[PDB]
Amino acid sequence: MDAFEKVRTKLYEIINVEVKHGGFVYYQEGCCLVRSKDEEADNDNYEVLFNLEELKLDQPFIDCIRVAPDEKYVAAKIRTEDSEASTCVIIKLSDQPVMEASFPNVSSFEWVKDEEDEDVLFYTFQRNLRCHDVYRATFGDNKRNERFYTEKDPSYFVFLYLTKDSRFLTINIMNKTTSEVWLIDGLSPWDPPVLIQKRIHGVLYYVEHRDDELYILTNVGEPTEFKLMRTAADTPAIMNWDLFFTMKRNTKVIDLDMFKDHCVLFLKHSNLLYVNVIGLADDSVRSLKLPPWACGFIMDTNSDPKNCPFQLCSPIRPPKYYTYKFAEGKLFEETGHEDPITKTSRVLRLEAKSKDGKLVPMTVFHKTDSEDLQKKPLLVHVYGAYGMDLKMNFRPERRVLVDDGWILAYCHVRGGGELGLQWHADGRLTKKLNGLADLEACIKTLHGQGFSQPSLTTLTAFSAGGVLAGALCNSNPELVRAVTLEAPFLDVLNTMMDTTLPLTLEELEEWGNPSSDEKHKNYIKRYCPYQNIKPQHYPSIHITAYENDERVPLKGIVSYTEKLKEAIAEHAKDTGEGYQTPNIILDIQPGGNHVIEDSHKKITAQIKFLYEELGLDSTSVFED
């Protein structure tokens, strides 16, 4: 399971942390862990549990909260900004909440309802970035900790997960391609763990339990195909797994909600998304009727044993709440609370014809009442690397564009994982030219199909997406008028061969090692924007660069801006007489973005830059 909801959550702007357990809602209200009633009376009525200063950290916030079944203790992950370490703090919930422990560097942790009626904490951390340990901490008779597992492979992550029925605690040793799951008896955690199946290189599997039967999500036999399997808890060996549900090729399992008698499975195939309820005992398999305007889920990894809440969203419509009303027959729209985004939107799944003849899916969607004769500005998105899908979350800075007539395009080029591993195998450093072979063809297919013209075509990118952005500026700059870049990545070769002190763990497997390979010099020099900067006419650029960033060198892009200005000046000096030099802006912003306001006002700086290079008046009336 590649981008699974439990995997990606343990794999821009801050997110809230709000765990509801036992009639109380745990969160921080001013760097101070509190607990309020199930439905808050006032925004000020809450019980103070732990103040975050008592750790002497800089800008600490809650990462996740896990509550003991007895509620006698609460574990919280304290993680700060502009740092790398964290701390899992444990507070005793008595008539005077006090801290009794604080373990650092803890990745994941879960509580275990113990047969001896004692809250048992399981947690995991790395010893000198070398390998993971799993301990057991109790706080009643002060049994201290107990290492009972030690994964010895540094290349393997280790995360804990509790089955919804709390029957088993899964110790999940994981790799990008290989996994291995152990089981802790939820009815006696002190028993040694049980290995389900020794890892098999290439075989991923994730284990959920229901009623004495282990339901196992795996791609055994074929990595491109995922599938659900069952086995008895007494016989969990791989030779005892029977197929139970078959998924299409290259589907993306993005969540699995196990229930007392069925199993809900949230999937994504191509750009289409599906959810279907699978009967455990019976053969019930019904695929729910999804609305066409939806382009992505918003999952909440907390659910009751008889209802399946989920949430649909697109880059234009705010998230809409849903639930498989289990005992009934699935409700949807909460009350009548709905936005008329659908009244005029045009969510269109389209395909592009790349130069090497492969269908490239791209999602375009705009107002339908917009008269057809005129053409409105087009803003396309791209990433096409790391196997990541292009994010379809709701962005308020995009609704205001479509409301003003804009045309939005989401180009899911190769390098991403929309069409599976096959899509990600292509568009990597050895074949990144395919990423351009799709991004260029996507824009051309839009123009050929009469959507917008290069005078009104723009694009935005982000970090790794800036590679295909700057390359297109040196490949075919006649297709774009303006470009906005957010912490972009331009001189890939002058960052990698210049191996002063870059960690570069996964970047080698994505962008090949150029400092010790000839083939990893020729091909990377073909598309690296810094190496194909030729003095020509360019689109306008607005870079909202962050000074404090380790994935993006400030030198690597500040040097790109000046070299870009020297290149256009040489092209200017050649034909400097009405050439109209493009405006190139670099808005250096210090530190990671602290509040929602600064990022949402750099939004305004990006939108105003686009409306300047096109001159489309100004419609910036909106909330935040």
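Residues displayed in chain A correspond, in order, to Swiss-Prot positions 90-100, 108-720.
Header says: X-ray crystallography, 3.1 Å.
From the backbone N, Cα and C atoms, a Cβ is placed for every residue, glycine too.
Annotation of the published mutagenesis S559 to A in Swiss-Prot: Loss of catalytic activity; the original residue is retained in the structure shown. There are 17 other CB atoms within 10 A of the CB of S559 (mutagenesis position), with all protein chains counted.
The annotation active site, charge relay system is assigned in Swiss-Prot to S559 (among others).
Under DSSP, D645 (mutagenesis position) is assigned to coil, being neither helix nor strand in the three-state scheme. In Swiss-Prot, a published mutagenesis experiment is listed as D645 to A, annotated Loss of catalytic activity.
As annotated by Swiss-Prot, active site, charge relay system applies to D645 (among others). Of all the Cβ atoms in the protein chains shown, 14 others lie within 10 Å of the Cβ of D645 (mutagenesis position).
Mutagenesis annotation in Swiss-Prot: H690 to A, described as Loss of catalytic activity; the structure shown retains the original residue. Non-local neighbourhood of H690 (mutagenesis position): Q155, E177, each in the same chain, at least six residues away, with C-beta under 8 Å from its C-beta. A coil conformation is recorded for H690 (mutagenesis position) in the three-state DSSP classification, outside any helix or strand.
Taken from Swiss-Prot, the feature active site, charge relay system covers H690 (among others), and the record attributes it to experimental evidence.
DSSP gives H696 (mutagenesis position) a helix state. Looking at Swiss-Prot, the entry for mutagenesis of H696 to A says: No effect on catalytic activity.
When other Cβ atoms within 10 Å of the Cβ of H696 (mutagenesis position) are tallied across all protein chains shown, the result is 16.
In three-state terms derived from DSSP, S559 (mutagenesis position) belongs to neither a helical nor a strand segment and is classed as coil. Separation across the 7-residue hole in the deposited chain, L100 to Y108, is 16 Å (Cα atoms). You'll find the Cα of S559 (mutagenesis position) roughly 11 Å from the Cα of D645 (mutagenesis position).
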